[PDB]
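Written below as structure tokens is the structure these notes are about.
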Amino acid sequence: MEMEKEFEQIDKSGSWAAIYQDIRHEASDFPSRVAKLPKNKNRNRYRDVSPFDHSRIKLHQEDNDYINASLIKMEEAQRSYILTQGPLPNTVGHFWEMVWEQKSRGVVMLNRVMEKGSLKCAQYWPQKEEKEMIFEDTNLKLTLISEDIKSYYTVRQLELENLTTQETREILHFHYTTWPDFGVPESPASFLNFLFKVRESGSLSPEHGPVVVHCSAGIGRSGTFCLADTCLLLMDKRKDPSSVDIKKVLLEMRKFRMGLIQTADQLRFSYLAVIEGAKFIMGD
Ligand SMILES: CSc1ncccc1C(N)=O
């Protein structure tokens with residue numbers, strides 16, 4: 001059913017809460033036993049948000065391989081994403097280890113460091129060219145190369161060095177800086193502009209490791225970003241664009257990480273973003 005009509009039918013009937021609870025009821029439940037080991041308590045931001053054992057990203061070290069991060073692998077769309085929490089004071093070194101080991105080109109950040117007067121994630125990248133960061137626990141160096149500040153987002157060029165081998169790589173940091181403290185944006189225009197900038201960079205392409213995407217918990221805004229991207233890509237591959245079912249794509253993604261899309265308002269915004277985004281996809 002053309003999602004634009006499904007959209008007006010749910011709006012006129014005011015049933016967003018009912019659709020959202022149906023998704024919550026049908027979502028997969030897989031074990032997260034590694035996340036809950038006592039040795040990992042200070043590696044989790046939130047007690048109720050954990051990666052499943054089957055899809056978790058493993059760090060390449062014998063000591064403790066755990067990070068709160070999941071591989072979302074979308075078989076038909078041919079896209080992969082790593083969704084992760086905002087880094088904590090004791091996991092900033094683990095975060096950059098994962099970027100290095102997974103061969104990621106891009107990091108997508110959908111939150112501010114401070115929101116609602118509380119810290120939502122560590123200051124995990126350098127703010128000045130001449131003040132680089134060293135992560136002694138994982139043997140990495142990170143340098144700010146350049147910064148481009150726009151009205152809705154900032155793009156940064158970073159240099160990551162493996163101090164063990166002296167190899168270097170360029171990482172692009174895409175920072176969406178205008179998501180409101182409460183609710184969702186009124187129009188999806190600036191979020192879609194941002195998505196198109198990440199795509200144009202090469203960061204989502206199969207010649208690189210998966211993009212790393214985060215917010216505070218790595219399920220709500222992070223969920224909206226990957227759901228919109230996958231739905232738009234499927235509309236371009238299929239003979240019948242109207243066959244793309246956003247609720248079925250979301251349940252497929254929830255096989256790989258719990259809780260993706262945190263509110264009925266986030267579900268409505270995801271529909272809005274895909275409907276507006278299609279106009280350009282359909283060469284219009
Ligand atoms: C208007 S149709 C179209 N336009 C661009 C890319 C893909 C399609 C399609 N058939 O899905």
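Structure method, as recorded: X-ray crystallography, 1.8 Å.
The backbone N, Cα and C atoms fix where each Cβ goes, and this holds for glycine too.
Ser50 to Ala or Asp appears in Swiss-Prot as a published mutagenesis result, with the remark: No phosphorylation. The Cβ of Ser50 (mutagenesis position) lies under 8 Å from the Cβ of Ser32, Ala35, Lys36, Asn44, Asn68, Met258, each of these being in the same chain and 6 or more residues away along the sequence. Classification of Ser50 (mutagenesis position) by DSSP places it in coil, neither helical nor stranded.
For the recorded site, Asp181 (mutagenesis position), the DSSP three-state label reads coil. Swiss-Prot documents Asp181 to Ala as a published mutagenesis change and attaches the note Substrate-trapping mutant.
Sequence annotations record features per position, and here Swiss-Prot assigns substrate binding site to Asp181, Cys215, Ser216, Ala217, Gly218, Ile219, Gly220, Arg221, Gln262. Sequence-distant contacts (6 or more apart, same chain, Cβ under 8 Å) of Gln262 (substrate binding site) comprise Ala217, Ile219, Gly220, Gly223.
In the shown protein chains, 26 other C-beta atoms lie within 10 A of the C-beta of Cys215 (mutagenesis position). A mutagenesis experiment is reported in Swiss-Prot for this position, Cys215 to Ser, and the note states: Catalytically inactive mutant; abolishes sulfhydration.
Marked as active site, phosphocysteine intermediate by Swiss-Prot: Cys215.
The Cβ of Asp181 (mutagenesis position) has 8 other Cβ atoms within 10 Å, all protein chains considered. Taking the Cα atom of each, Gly218 (substrate binding site) and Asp181 (mutagenesis position) are about 16 angstrom apart. Neighbour counts of Cβ atoms within 10 Å were compared across the binding-site residues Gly218, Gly220; the minimum falls on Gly220. The two recorded residues, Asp181 (mutagenesis position) and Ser216 (substrate binding site), have Cα atoms 12 Å apart.
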